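The block underneath contains the structure these notes are about, expressed in structure tokens.
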Amino acid sequence: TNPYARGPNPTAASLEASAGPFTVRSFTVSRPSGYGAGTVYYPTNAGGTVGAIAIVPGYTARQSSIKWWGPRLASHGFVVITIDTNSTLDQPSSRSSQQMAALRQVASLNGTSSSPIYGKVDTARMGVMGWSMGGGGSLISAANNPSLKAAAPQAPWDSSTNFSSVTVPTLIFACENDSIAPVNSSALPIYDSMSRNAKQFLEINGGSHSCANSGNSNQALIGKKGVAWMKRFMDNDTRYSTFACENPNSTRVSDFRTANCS
Ligand SMILES: [Cl-]
């Protein structure tokens, strides 16, 4: 019945592991269009077309800070593009237009017969992630493009916290002890402003600003949650409803909140 379903039935163990069931390859985008540089990750054998997720780093940062998501998400059946921005000093709106430019270019490559992702993408099924200003950028993309199927920003930064217009299912990773984008004035008012969506707030206990980046010590839970959220909302895959909406009931989590998520 569900045509966007990919992969075998999830367990806690299969989502806590570093790799999911599909084989991953990557390539560097040859002529990046509307953004500085891109790396694309893709499953060779997903058994059908999959959605595309475009991930953006923070101010002064690079792909390295958010790369781990590439292998992790692609292995469970997604096309992931991680980007560098035109300038290290771009603010969240510019990060947004470049995030959407990356999705636009993944859609183009899906149509190009010489491209390693020829025919692998469902260009009607995309989502957005990013760290800090790239997180703020992810929220701006979702507000501007309600056709996105999912957002999952981490440690988000935006001097405007009102996202009340967002209808896209949104998972916010927060970092308890963030002193760059403190939760009390960033993540939390952002979460709290959204009244029209499936949403979730998941605060990493004793986490600093970088608590969700490559090399974090909570990859099991952060990665499980990130994959379950994209599987639930980008694939409509109700096999993942429990993993996506449940409280982890974990001492690794200092604050949990969810709404409109069964
Ligand atoms: Cl930032």
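All chain A residue numbers match Swiss-Prot; in order, they span 29-290.
Looking at the header, which is where the method is noted, we find X-ray crystallography, 2.0 Å.
Heads up, the Cβ atoms here are built off N, Cα and C, so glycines get one too.
Per Swiss-Prot, the features are as follows:
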MUTAGEN   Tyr87 to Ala  Displays increased enzymatic activity on PET bottle. Displays decreased enzymatic activity on PET film and on BHET
BINDING   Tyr87, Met161, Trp185  poly(ethylene terephthalate) binding site
MUTAGEN   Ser93 to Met  Increases activity towards 1-naphthyl butyrate
MUTAGEN   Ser121 to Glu  Displays increased thermostability and increased PET degradation activity by 14-fold at 40 degrees Celsius; when associated with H-186 and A-280
MUTAGEN   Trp159 to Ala  Displays decreased enzymatic activity on PET film and on BHET
MUTAGEN   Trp159 to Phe  Increases activity towards 1-naphthyl butyrate
MUTAGEN   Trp159 to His  Displays increased enzymatic activity on PET bottle and on BHET. Exhibits improved PET and PEF degradation capacity relative to wild-type PETase; when associated with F-238
ACT_SITE  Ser160  active site, nucleophile
ACT_SITE  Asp206  active site, charge relay system
MUTAGEN   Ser214 to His  Displays increased enzymatic activity on PET bottle
MUTAGEN   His237 to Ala  Loss of enzymatic activity on PET bottle and on BHET
ACT_SITE  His237  active site, charge relay system
MUTAGEN   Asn241 to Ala  Displays decreased enzymatic activity on PET film and on BHET
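Less than 6 Å separates the Cβ from ligand 1 in the case of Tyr87, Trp185, drawn from the recorded positions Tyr87, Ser121, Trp159, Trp185, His237, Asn241 in sequence order.
In sequence order, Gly86, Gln119, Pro120, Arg123, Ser160, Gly162, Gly163, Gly164, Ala209 are the residues of the same chain, not among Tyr87, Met161, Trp185, whose CB sits within 8 A of the CB centroid for the poly(ethylene terephthalate) site. Among the recorded positions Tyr87, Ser93, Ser160, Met161, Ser214, the ones whose Cα is located within 10 Å of the Cα of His237 (mutagenesis position) are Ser160. Cα-Cα distances to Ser214 (mutagenesis position) place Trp185 within 10 Å, out of the recorded positions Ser121, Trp159, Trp185. All protein chains included, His237 (mutagenesis position) registers 19 other Cβ atoms within 10 Å of its own Cβ. Taking CA atoms as the reference points, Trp185 (poly(ethylene terephthalate) binding site) and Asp206 (active site, charge relay system) are 11 Å apart.
With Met161 (poly(ethylene terephthalate) binding site) as the anchor, the candidate mutagenesis positions are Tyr87, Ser93, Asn241, and the one with the nearest CA is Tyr87.
Distance between Cα atoms for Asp206 (active site, charge relay system) and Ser160 (active site, nucleophile): 10 Å, as a whole number. Comparing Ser121 (mutagenesis position) with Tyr87 (mutagenesis position), their Cα atoms are 12 Å apart once rounded. Proximity note: of the listed recorded positions (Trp159, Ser160, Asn241), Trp159, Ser160 have a CA within 10 Å of the CA of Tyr87 (mutagenesis position), given in sequence order. Every protein chain shown contributes to the tally, and the Cβ of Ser121 (mutagenesis position) ends up with 16 other Cβ atoms within 10 Å. Put simply, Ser93 (mutagenesis position) is 5 Å from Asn241 (mutagenesis position) when counted between their Cα atoms. The binding residues for poly(ethylene terephthalate) are recorded as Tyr87, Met161, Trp185; their greatest pairwise CA distance is 10 Å. Each of the recorded positions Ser93, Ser160, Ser214 was scored by the number of other CB atoms within 10 Å of its CB, and the largest score is that of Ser160.
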